Every structure is written in C-alpha cells, then in structure tokens.
Amino acid sequence: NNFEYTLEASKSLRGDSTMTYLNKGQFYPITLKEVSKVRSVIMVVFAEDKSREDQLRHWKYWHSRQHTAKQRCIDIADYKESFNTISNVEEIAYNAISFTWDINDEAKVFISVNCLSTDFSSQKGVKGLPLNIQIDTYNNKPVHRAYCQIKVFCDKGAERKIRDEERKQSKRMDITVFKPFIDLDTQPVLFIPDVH
Amino acid sequence: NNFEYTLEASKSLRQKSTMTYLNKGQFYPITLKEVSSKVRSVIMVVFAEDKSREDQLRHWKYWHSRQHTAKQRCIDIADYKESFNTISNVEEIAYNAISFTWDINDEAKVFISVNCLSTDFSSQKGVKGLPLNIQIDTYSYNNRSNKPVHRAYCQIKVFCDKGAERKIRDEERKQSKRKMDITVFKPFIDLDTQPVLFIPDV
DNA sequence: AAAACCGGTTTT
DNA sequence: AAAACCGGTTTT
C-alpha cells in the first residue's frame, strides 16, 4: 500500500525542506494515486508546532478577524472534471475535506487555501507561519499519510516570491510531490468540526 | 502679538508643505518665543487629513484599544529640570493634550514624545501611515474668550525605532541620483474652532 | 548605526 | 503581468 500525491504550482528552488508557494483563494490541482474504493482526507495544518492548543489558538484568532464566519480554511472546487474521479464529498471541518475515489482511476481535485500565512499574527513586517497540506488515506487509521509544506501569499504573491528568489542567486520543476509521514496513529487538529 | 514655535528634528527635504519625521517614545525639543506677563500654551497631537471629531475619536479609540497599557498617553512631556525652568503649572488636560504656563521675556523649551505610530490606526499591512499635526494653542490671560490669540501646527509622521532617520536616507538617496534641521511651525488663521481632545481631564 | 529582509499594497 | 513603494523587523 504505497501512494503518491502531487501538487501542481510554482515551487521554490533550493532551504532543505519542501516548500510550495500558493495564492489565497486560487485553486490548485492535487493528484491522488496508489501502487476497492478508498477514502482520503485533505487538510490544512501548521508545520512547526503540532500542539492542538497552539494551532486552535491561531485558527480562532484568524476566524475572528474574517469578514465571513462561513469562510472556510480550505475549499474544494465544484468542478465536474474533478467530480468525475471522486464522489461522496464531505466537509468534515473548516480545514478538512473528505471524499472517496477509486484506485484504478487517478483522482484529481482543485484546492484553495483561504488563509494567509500572515493572517495569524497582528504584527507588521514579519515572515509568517508555514502551513502543511496533509492528506490522510483510509477498513480507524490511515494506511498512508503525507504532507506538503506551503506558504500562502496575498494576490499574486507566490509568483513574486519566485522572482525575488531567482534574483537572489543572481549575485517537471512545476510539480510538487507530497512527502510521506511515518506517524499514523496521531490525530490531526480539526477547526470547527462538522458531519459528526 | 506674534508668536514662533520651533521643533528640532529630521526635516523632510522634499516637496518645494514641510513635513517632519519622529520616533515613537523619543523626546524632541520644542521652542516657544514671542518677538516684536505669564501666558498659557497647550501642545497637542491631532490628525491632519481629516479633522472631523467623530473620525478622530474613532482612530484614537482604536489605538487605545490595542495599547498594552490604558494609562499610556498619546503625548508626553519630559520631566527635565531644564524644561521645568522655563515653564510651570504643567497639567495634562488630555491624553493628547498638555497645558503649561511660561513667560514671554524668557524663551521656553520643552521636550515632547509622541507615543503613537502613524500606522497604529490601521490593522492593514504594507500601507502608508496617517499624517499627524502638532498643534499649539496659546490662551492669553487678559484676552480670554476661551480662544487662542495665536495658533500654529506642524505636520509629522511617527516611525518605529529609528525609522525617522531611515526615511531620510531613502529620501536623501532618491533625489541624489534622480530629480537646517530646524522646523518652524506654520501659523493657523482659524482660532475659534476647538481642537479634538482624547480622554479629557481636569 | 546603516542596510537588507518581508510581504501586502500600489503603481505602471 | 512585473517592479516599485511602504514601514516594521531583522540582520550586520
């Protein structure tokens, strides 16, 4: 039971960990593949600290400053070409989306992150928290687990960050493969859980 | 009856609308003198672009709400002995207003710090800061009429840390390639209008 | 102390 | 769509 998840967006160059830059509200194509209908859950969580006290503290802070209470941390596009490969789509939480797909057919979804990396601090001129796109694939534990470290920028910030990086070194590659996670028996924190 | 107020700090050196840059919490020397009798002057900090009392209080209340200390004042005067020599009856009538009495025949010097940033009025990130005004109303004892015989202001912007000096460098290096340190207060004709006061006291 | 970093914003 | 502007922050 081995899997390979793929995110297609602008990727950084060279940093020793995986890094991917995304735009707030912009949809990105995620690929699901294994080497029997299985259920996978795509989530957005923090990377540096996985303590439930601190993560929810951030989420609660972010949600309070949001203009819409209905606004979700993560969204999936209601595109028919996505709904062809998957179904039984359920939003179990504001930062979690669950759906069922088949192994024999490669699954494609479109995901957008609606929170900025800087929306967790009131400070001005600061870097901002790194985020993780975690996909759990579930027979009450996942057989496979992977994550993808990202940073979300306002407007078209993701493309600008690439330019600045390219001019740093001054003085295929658009594909990001999810990094597998060994720990399976730990539960990820969920912000405002639904569908009990 | 003519007056002259003086602020010694970093001067804009730009459009030639004089503008002066200050650091939050840093004291600056203000000079008060009359040219060709104890008089009372009030030094205040108010907004420049919009003077509606509803909006000014809206800004101040926003700033005050984000402050770590409720006792924190918009404007402060240094308890310096060389300052208390030229003035007296120092009273802080408001969080953004300080009143004191001085004599004409002796030049008055005080030390003032602004404890609010120009960007502390918006939650937004990466935007310009609001312009502020240092307004000095001078109420005469025999003239009374609850109105200043003279009025002047000084348009300023307050920067974090040593930001005021940095803004000068960027400005100095800009006009270098392409395109006195003393700032004199600009007099104001309208005297019978009342300045906005945040949390009035006394 | 001056200069570079950071990213939302604004300009072009 | 690619760079400049802005100012708090960090680095040197």
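Following Swiss-Prot, chain A shows residues 250-263, 267-287, 298-400, 403, 407-438, 454-478, kept in their order.
If you check the header, you will see the structure was determined by X-ray crystallography, 2.9 Å.
From the backbone N, Cα and C atoms, a Cβ is placed for every residue, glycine too.
According to DSSP, A:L378 (mutagenesis position) is assigned to coil rather than to any helix or strand. Within the same chain, the residues at least 6 positions away from A:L378 (mutagenesis position) whose Cβ sits under 8 Å from its Cβ are A:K276, A:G390, A:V419, A:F420, A:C421, listed in sequence order. Under mutagenesis, Swiss-Prot gives A:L378 to A with this note: Decreases affinity for target DNA.
Where Swiss-Prot documents A:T380 to A as a mutagenesis experiment, the accompanying text is: Decreases affinity for target DNA. Around the Cβ of A:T380 (mutagenesis position), the number of neighbouring Cβ atoms within 10 Å comes to 21.
Neighbours of A:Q385 (mutagenesis position), defined as other CB atoms within 10 A of its CB across all chains, total 10. Among the mutagenesis experiments that Swiss-Prot reports, A:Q385 to A is described with the note: Decreases affinity for target DNA.
Swiss-Prot lists A:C421 to A among its mutagenesis entries, and the accompanying note reads: No effect on affinity for target DNA.
Reduced to three states, the DSSP call for A:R427 (mutagenesis position) is helix. Taking a C-beta cut-off of under 8 angstroms and a sequence separation of 6 or more, A:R427 (mutagenesis position) has the following same-chain neighbours: A:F420. A:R427 to Q appears in Swiss-Prot as a mutagenesis experiment; the accompanying note says: Loss of activity as transcriptional activator. Nearly abolishes affinity for target DNA. Causes steric hindrance that impedes DNA-binding by neighboring residues.
Per Swiss-Prot, mutagenesis A:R427 to A is noted as: Loss of activity as transcriptional activator. Strongly decreases affinity for target DNA.
Candidate mutagenesis positions A:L378, A:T380, A:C421, A:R427 yield A:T380 as lying near chain B, with Cβ-Cβ distance under 8 angstroms. For A:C421 (mutagenesis position), the number of other Cβ atoms no farther than 10 Å from its own Cβ, over all displayed protein chains, is 15.
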